[PDB]
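Heads up, the thing below is written out as structure tokens.
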Amino acid sequence: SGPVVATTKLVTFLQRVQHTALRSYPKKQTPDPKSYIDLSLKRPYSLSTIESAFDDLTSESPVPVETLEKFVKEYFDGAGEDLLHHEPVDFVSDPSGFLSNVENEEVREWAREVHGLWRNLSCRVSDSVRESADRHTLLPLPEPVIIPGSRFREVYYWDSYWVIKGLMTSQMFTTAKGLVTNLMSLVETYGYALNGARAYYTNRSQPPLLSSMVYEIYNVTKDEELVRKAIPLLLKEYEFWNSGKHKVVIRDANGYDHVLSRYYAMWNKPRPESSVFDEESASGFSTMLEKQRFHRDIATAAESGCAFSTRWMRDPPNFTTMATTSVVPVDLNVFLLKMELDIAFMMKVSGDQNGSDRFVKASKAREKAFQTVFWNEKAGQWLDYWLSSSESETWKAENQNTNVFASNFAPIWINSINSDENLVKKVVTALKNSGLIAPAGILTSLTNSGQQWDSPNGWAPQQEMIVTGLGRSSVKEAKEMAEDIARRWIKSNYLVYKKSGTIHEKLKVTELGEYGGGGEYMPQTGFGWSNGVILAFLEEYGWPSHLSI
């Protein structure tokens, strides 16, 4: 197995507690395993003290539930207690000109409620996290954050882009900048932005949206110091994705070599936040080497931002055939194309012609890759490319994944693509006939697997990329389809909220007004990128007073 980034003593000790808890509880009422890895040490006790008592308490071959809860109450501060509520300095309950293009007053007022939830998601690490970080798995960060919500008690990487799009609508550019400052601090420390700001995430990244967050903020604020600070960190992240295990080389039929990226977690064990579920998932493998490959493919699917999906399974829907490190993903390489486009822009506005030139050349190269490696004329969409081996290889047609995913349409987001009329029409036709267009939005896949990144679910980021892309074209049919999807998506979210008073992580887009589920954890509410896409969609499209419920 390739590189592994070690975790901390605290995390491996909290995994011990986690194992004891799940062994001691009944299956019917077991707590969210991740909440044990989110504990912190209760002052004044040291790790050495607490572990010593834990060794004594478990010095018998199960621990009674009552004794375990007493122990956890005694020596730890609960999950989330070191993540304090923070009032955003830029939050305003009813901003002047907020969603002024929304004529339907019922829509506008519900959107103000959604906007109001930014307060709920706004947090800051406690002083103890900064003073003595070794007592927390929550990492210290320089600025307040926006979290996804519920069990996600920490900032996440790619979520923050769609959060920022909503923050812009919400007139919260100080909070928006704070997110990017926090993610830039992680790149500076680790070399990449972590999956999330927890010690058990230092081994991997997530879809690389940081350059897009910096671009969207600067495009409004013209904060020149931000771009000056961002450029070397974006260059560092760019090298991270274009080197080592993340870099792959695919030669096409005309013999041109294409440099592309894959996901690759630097981890080959159970994820500490899911330790027992991951062990259970791997229980059928006979050899430790098989377990390690699988655990790395699992952690790599977490790096994809899309854990989990038939998309990453060699033999779907068999979860044990997860093979994420073998996939050259469409959406990942869209984001790297976007990085090249953003970095060329920033280097131009900062006055660096040579750097701008270098990244125009790069984006031009990856544009070629999309036309040759990913595109499929017959399917009218872009397909993930599955590696033949681990070493450069030659493109084979049978290695495109012909299965149908919302991510297959991610490249429509890119301007060189959505500016191409005759390409856009082919993609429109493919999307219309794909079966991904459902009553509430775009299905993330067509296979009902039991996993959350599969049918019947749809997901805010994937809606936004397709809607923005189609909506940027000049093709009337694309623009009308984009608006229709946006309004179905808004409506379903409005209907879910009337029943639950919450915004959900994912929707069951096969049915209007239903939230989605699946996967190893219960449906979560908040919800960062879901709120952001609702607000961004309403800003773009408004809601005419005549159209309604």
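Chain A is numbered as in Swiss-Prot; shown residues: 71-131, 135-463, 466-624, in order.
Note: Cβ is positioned from N, Cα and C throughout, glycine not excepted.
Taking the Cβ of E580 (active site, proton donor/acceptor) as centre and 10 Å as the limit, one finds 28 other Cβ atoms among all the protein chains shown. Taken from Swiss-Prot, the feature active site, proton donor/acceptor applies to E580.
Summarising the annotation, Swiss-Prot assigns alpha,alpha-trehalose binding site to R224, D232, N268, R277, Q279, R344, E346, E580, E595.
Cβ neighbour count for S71 (mutagenesis position): 12 (other Cβ atoms within 10 Å of its Cβ, all protein chains included). One mutagenesis experiment catalogued in Swiss-Prot, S71 to A, is accompanied by this note: Abolishes trehalase activity; when associated with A-126.
Under the DSSP three-state reduction, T128 (mutagenesis position) is assigned to coil, being neither helix nor strand. In sequence order, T90, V136 constitute the residues six or more apart from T128 (mutagenesis position) in its chain with CB-CB distances below 8 Å. Here Swiss-Prot describes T128 to A as a published mutagenesis experiment; the accompanying note says: Abolishes trehalase activity; when associated with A-71.
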Message: Can you give me the CA-CA distance across the unmodelled stretch from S463 to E466? There are 2 residues absent, and I want it in whole angstrom.
response: 7
- prompt: Roughly how many Å separate the Cα of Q279 (alpha,alpha-trehalose binding site) from that of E580 (active site, proton donor/acceptor), to the nearest whole number?
  reply: 17
- line: Here the Cα-Cα span from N268 (alpha,alpha-trehalose binding site) to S71 (mutagenesis position), rounded to a whole number of angstrom, reaches 20
Message: I need the nearest neighbour of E580 (active site, proton donor/acceptor) among the recorded positions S71, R224, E346, using C-alpha distances.
response: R224
Message: Quick check: in three-state DSSP terms, what is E346 (alpha,alpha-trehalose binding site)?
response: helix
- prompt: Among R224, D232, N268, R277, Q279, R344, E346, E580, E595, which the record lists as binding alpha,alpha-trehalose, how far apart in Å are the two most distant Cα atoms?
  reply: 22
Message: Using the alpha carbons only, what distance in Å do you get between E346 (alpha,alpha-trehalose binding site) and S71 (mutagenesis position) once rounded?
response: 21
Field: Å between C-alpha atoms of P135 and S131, the residues bounding 3 unmodelled positions
entry: 7
